[PDB]
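> Got a structure here, written out as structure tokens. Questions coming.
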Amino acid sequence: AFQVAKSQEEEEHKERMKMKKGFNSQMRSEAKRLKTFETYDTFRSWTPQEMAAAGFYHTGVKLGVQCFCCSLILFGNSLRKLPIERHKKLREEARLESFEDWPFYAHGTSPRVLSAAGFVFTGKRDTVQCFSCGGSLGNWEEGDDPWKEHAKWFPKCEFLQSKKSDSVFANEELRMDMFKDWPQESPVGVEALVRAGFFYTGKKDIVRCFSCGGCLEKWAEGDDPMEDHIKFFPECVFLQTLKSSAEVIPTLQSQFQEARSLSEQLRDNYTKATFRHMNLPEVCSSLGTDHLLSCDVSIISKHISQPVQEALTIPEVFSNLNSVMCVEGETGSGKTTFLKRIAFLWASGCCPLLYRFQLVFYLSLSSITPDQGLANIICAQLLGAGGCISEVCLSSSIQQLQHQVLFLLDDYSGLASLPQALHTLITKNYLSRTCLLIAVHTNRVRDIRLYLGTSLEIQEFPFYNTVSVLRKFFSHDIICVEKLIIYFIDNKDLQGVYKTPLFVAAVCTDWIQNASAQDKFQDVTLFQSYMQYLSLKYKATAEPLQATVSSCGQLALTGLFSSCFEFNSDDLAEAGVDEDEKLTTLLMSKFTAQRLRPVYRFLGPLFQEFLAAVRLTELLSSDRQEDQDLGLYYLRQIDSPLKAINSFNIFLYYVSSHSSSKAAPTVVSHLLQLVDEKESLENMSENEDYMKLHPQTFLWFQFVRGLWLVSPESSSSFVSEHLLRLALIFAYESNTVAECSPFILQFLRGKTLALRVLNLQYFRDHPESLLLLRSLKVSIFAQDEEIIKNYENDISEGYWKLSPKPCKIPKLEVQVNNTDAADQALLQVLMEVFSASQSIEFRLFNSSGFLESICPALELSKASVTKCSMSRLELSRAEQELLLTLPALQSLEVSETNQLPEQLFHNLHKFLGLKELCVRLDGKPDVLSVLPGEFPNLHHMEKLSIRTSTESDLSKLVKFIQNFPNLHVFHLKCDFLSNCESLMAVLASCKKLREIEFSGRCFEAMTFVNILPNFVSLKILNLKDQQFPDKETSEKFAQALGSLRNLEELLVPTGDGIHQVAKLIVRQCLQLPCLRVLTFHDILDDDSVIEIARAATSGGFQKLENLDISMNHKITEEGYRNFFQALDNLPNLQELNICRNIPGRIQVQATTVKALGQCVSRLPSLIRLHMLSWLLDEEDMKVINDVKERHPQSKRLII
Amino acid sequence: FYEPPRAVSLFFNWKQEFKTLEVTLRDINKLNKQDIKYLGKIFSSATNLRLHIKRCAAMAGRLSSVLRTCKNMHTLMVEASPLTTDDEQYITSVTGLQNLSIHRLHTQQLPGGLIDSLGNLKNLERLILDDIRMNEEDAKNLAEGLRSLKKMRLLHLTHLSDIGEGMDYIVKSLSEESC
């Protein structure tokens, strides 16, 4: 918004203090312009041609132009500000050929007053345009005041106001006396120009020699005084007495009435006005040409011995002309547009070498092979070739005036040796010292290559050409042009599909003849319309035109099959025969120079994927013998869900066209076939091509790997968002809404969904069935901001516009962060969705300014609230009275503040339903007083997590905590308890003690060897640092833990209980199944990891995944043996910490540690190894890197 | 090994179960820490190590310093290099050394070294002695070291002087039991 104005001060003022220098007598030369307005960076959306003719000038740095009238630097050329117009707001033959085609109709207004008022006639029915307006119109009525009509038709033309509002001196002192009138714009040495033998005349830069009469052009600021007069006047007699024929050799290495009147007749005929016509406005038929009304391309000039020589321009063709030359491109398109460009603009004469070219000859040889020369085709497709002058005498008029004859030969690819004078002219090209051109495609450049000096390639510059054509021809609609240019940086490979600039007429009909793209502008509509043009152009039946479509479609199946793009030309079992149909169709071509077996090339590599999409609907809604087993075959070769987002986004979004739906349930069944997988990560990351958002696709892998890095359910939640999103677009656009609906209900269930409804018209078909999701989620970390970027590549808008009366809306989820305000509009959105949903899940994360938000939130809401998380609040009284007065609360977690809630506590002991607490860092000996108010209420409790700073009253705790029937996970920790008898009573008088967290309370564990035998079905046990000797706790906890084979997660602390406890305990935990987590912190000296070594050799361990050997005494080659077998033979483990021995543990024998990295790489199913508290080097970085890349199933090595 | 990061790269890409490696050490004069640590960390590629000393001047006192990481060692050869007493104590310190050769010792054999702590190489089988400067009592305590190790199979005592009547103690040490 403002950052373009402040940044406009930044780079515009930084450039304003930089490059003010302007030599406003120098910058008028054309050749230095189109030379240096060609080969610069060119990343904008603006044509360099008429910006070199805008009145400004620029070098080639980032777009900073200057001028002579308004001298200011201007850069950052962006949309819709035409720089010829922005020049204003920031401050003979054409008229002759015009009225030549003058019809009979328009004579209520005279044509000569149209001649005296600046009008140009375009050779159609009575339509005009000015030389610098661009609008050809008819609509002729009576009283049309012509220049005032030009100010009254349309206000587009600012050329309206921009235009409306010697014989006695034959000595070098008298010649030099004429040279003392020297023009300022020439910094060339004047004295050498005096000694060059000229004298001045009186105009700009022409100059008149006295010996022969040399005057001529190419006079600029950095030229040579002698060179042009030598190499372009080699017969000046004073120069002959100055530099003779042996001295013009370095400049040589630097650079009849029937014949004449024949040249006058053919010169009068080759300036044809109706020759302009092209079917580039084919059915659109817009009143306009293709040079003054269309932009251009450039030349990839390539040398014959493989350097890519230059990228010349169209006047740079004229500078060093080629006596015989070939160009590659597209027939119908640019190449014949280049030839008819040469002839039609050769009927204009603006370039300073024009009007002196003699005889061009346009020819298209695709029609003929007529075994007869000039009179056949000049008398056939043109007017005539003369009868008094013979056809060989016409060829004698060629071979008598050869040096300025220019040829425009087309399509030797459809030509053999059958025309006589033609093919013998081409094979004997010396015998006419002429300029020959030819426009053969890249299938048959080899037959021309014997007669070539350099090759020329036509190439589109889709930076600016597509927005010039769609600018000028579609100024009627410019907001979709804004959609195009904003789409150019949302999709930065938009140049990767615009590959031919004169087959954008399908886009032209897809704006003026198909208005659907104006509200549906993404890619597949556009090149779907291009494919529809490929059905319209060469309209035919089910020939191998159509089997060229399908057969090159399975060439595209080989294209994305093994990711092969530039082919081998071996397997032509897909397409094969009649190459003229495939190159005439132009879906492919082949290699130019030598290969061993030559190489096929495409017009567009990503366009090939759209060909494979045509192949996929061909293999989706057609004969079901084995064809859809081929589409099913490759469609099952792509079966990994993390690859599905990007690869199925681009390619399956190409499949999102072609709505036929005869096996769309099979491909959305492949979308349901994607289940919870891990190897999909490097299934995508191993692949090579990524299509449009290519380094961004690398970033998609990085961020989704970051999603699985933290949260497995948020990663799969984003997977659910993209799978349900693209499956929703494909489902609604495929119209399989009642055909696949309960299968989509299988595609919904169990997945937790964050609320995204702005593609609501795809979703609102039947939301009641589409309503049984597992969860609903809103938050306010950076994930939802990236999702804002993802649609950017609302809630109640799509949600109530979705359903006017929602029904039975499921439960909800809230996260809030510390940067949240209290805007009431989103609180009204919360009023709507809380009025809709069942109940709320609610998470407070440091949210200040939420007291002023929780007052209107609970004010608007009613008493239906389940979960509240109280992460680091302010703990004020009024908002917890307002939270307090709502019944049916079920969940409240309180673990943060040293400040203790009192009214919320003792008044939280009133209601019913509550099952979640927490009491971390509070401190209470006496706060338990109205807790016996809760004691009649709730036998419904599912989370208990207590901390006190000292001893509380325990009789109430043993009483009603004894009165619990529905035990659960417990978190208990950290006070001066000193009472194992009350806790022995309550833990001895209960039933369901199967998830116990007793991490580090001051306590004597004599109870646990009594109450652990009372309950056998325990699954999770956590303990932090206690007293733990090696015969009392080792024998008694060897029995008590020995009879406890139901456990899954084990956290044992901090004892001098020594390796006998590893014998019996590592024995029994070795010999129990259903076990996942295991932790031996502050214990396991090296003989105890001998016990995990010899124990871990035999097995019985294959269920385990998580394991911690933090805090050994010393790991060394001992640990290489023990972690060799123990980190070898156990193919399910994934967790390891070796750390916090912090000062100096490089006593590990580092190369044997590299062998231990070989040993960890033996383990397939590992994820996180933590190799902390020793030095690495460069070497083991390369070692754990390279052996990490052996199987990439792991990702978490932590230094 | 003449007079080397490429071979460090060569062993440091993949590591498999090499049986034995033979190390040819030729004329070590320059001695920087980078080659000490690299050529030190190479030597764990095999299950047995055959170290060969060949006229290495920079390893006159750097025996135990370089080979401290090198726990894997099977045999060793000494070819014309200076050596200290504590380095000989490092030779007798390791127990996996099974075969040992020594040649061209001009300096007098100091006590408290190889011949004095001889009975620690409990798997000695092949022992090669050439050109050792000693006296009679050094040969006596040498033979006292010969009374300890009872797994020897091959003995060389070539080119020895100042050994008058030490052979009674040596042959007396050898002809005790059916060895």
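Here chain A follows Swiss-Prot, giving residues 31-121, 159-232, 272-361, 397-921, 964-976, 984-1389 in order.
Note: Cβ is positioned from N, Cα and C throughout, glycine not excepted.
According to Swiss-Prot, the record shows the following:
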| type | residues | note |
| --- | --- | --- |
| BINDING | A:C315, A:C318, A:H335, A:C342 | Zn(2+) binding site |
| DOMAIN | A:464-759 | domain 'NACHT' |
| BINDING | A:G473, A:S474, A:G475, A:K476, A:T477, A:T478 | ATP binding site |
| MUTAGEN | A:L840 to R | Strongly reduces production of IL1B in response to bacterial flagellin |
| MUTAGEN | A:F844 to C | Strongly reduces production of IL1B in response to bacterial flagellin |
| MUTAGEN | A:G847 to E | Strongly reduces production of IL1B in response to bacterial flagellin |
| MUTAGEN | A:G847 to K | Nearly abolishes interaction with flagellin |
| MUTAGEN | A:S857 to Y | No effect on production of IL1B in response to bacterial flagellin |
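How about a rundown of where these features are and what they're close to?
Sequence-distant contacts of A:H335 (Zn(2+) binding site), defined by Cβ-Cβ distance under 8 angstroms and a gap of at least six in the same chain, are A:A302, A:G303, A:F304, A:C315, A:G320, A:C342, A:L345. A:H335 (Zn(2+) binding site) falls within a helix when secondary structure is assigned with DSSP.
Cβ environment of A:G475 (ATP binding site): A:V438, A:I599, A:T641, A:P642, A:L643 lie under 8 Å away, each six or more residues apart in the same chain. A helical conformation is recorded for A:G475 (ATP binding site) in the three-state DSSP classification.
In the three-state DSSP scheme, A:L840 (mutagenesis position) is classed as helix.
There are 16 other Cβ atoms within 10 Å of the Cβ belonging to A:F844 (mutagenesis position).
Taken residue by residue with DSSP, A:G847 (mutagenesis position) is part of a helix. With a 10 A radius on its CB, A:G847 (mutagenesis position) counts 13 other CB atoms from all the protein chains.
The C-beta environment of A:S857 (mutagenesis position), restricted to residues of the same chain at least 6 apart in sequence and closer than 8 Å, consists of A:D817, A:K892.
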> Please identify which of A:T477, A:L840 has the densest Cβ environment, defined as other Cβ atoms within 10 Å, among these recorded positions.
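Top count of Cβ atoms within 10 Å goes to A:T477.
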> What is the interatomic distance between the Cα atoms of A:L840 (mutagenesis position) and A:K476 (ATP binding site), given in whole Å?
41
> Determine which residues of this chain, when A:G473, A:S474, A:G475, A:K476, A:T477, A:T478 are set aside, have a Cβ within 8 Å of the centroid of the ATP site's Cβ atoms, and list them as they appear in the sequence.
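Neighbours found: A:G470, A:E471, A:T472, A:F479, A:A580, A:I599, A:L643.
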> Where A:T478 (ATP binding site) and A:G847 (mutagenesis position) are concerned, what is their Cα separation in Å, rounded?
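Cα-Cα distance, A:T478 (ATP binding site) to A:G847 (mutagenesis position): 52 Å.
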> 10 Å Cβ neighbour count around A:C315 (Zn(2+) binding site)?
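Neighbour count, Cβ to Cβ under the 10 Å cut-off: 20.
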> To the nearest Å, how far is the Cα of A:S474 (ATP binding site) from the Cα of A:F844 (mutagenesis position)?
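Roughly 44 Å, rounded to the nearest whole number.
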> For A:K476 (ATP binding site), which residues in the same chain are close in space, meaning a Cβ under 8 Å from its Cβ, but six or more apart along the sequence?
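Correct list: A:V468, A:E469, A:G470, A:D551, A:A580, A:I599.
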> I'd like to know which of these binding-site residues, A:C318, A:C342, is least surrounded, judged by other CB atoms within 10 A.
A:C318
> Non-local Cβ contacts of A:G473 (ATP binding site) (under 8 Å, 6 or more apart, same chain)?
A:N420, A:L643
> Measuring Cα to Cα, how many Å separate A:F844 (mutagenesis position) from A:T477 (ATP binding site)?
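Cα-Cα, rounded: 49 Å.
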> Specify the secondary structure state of A:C342 (Zn(2+) binding site) as given by DSSP, simplified to three classes.
coil
> Specify the count of other C-beta atoms within 10 Å of the C-beta of A:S474 (ATP binding site).
21
> CB neighbours of A:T478 (ATP binding site) within 10 A?
23
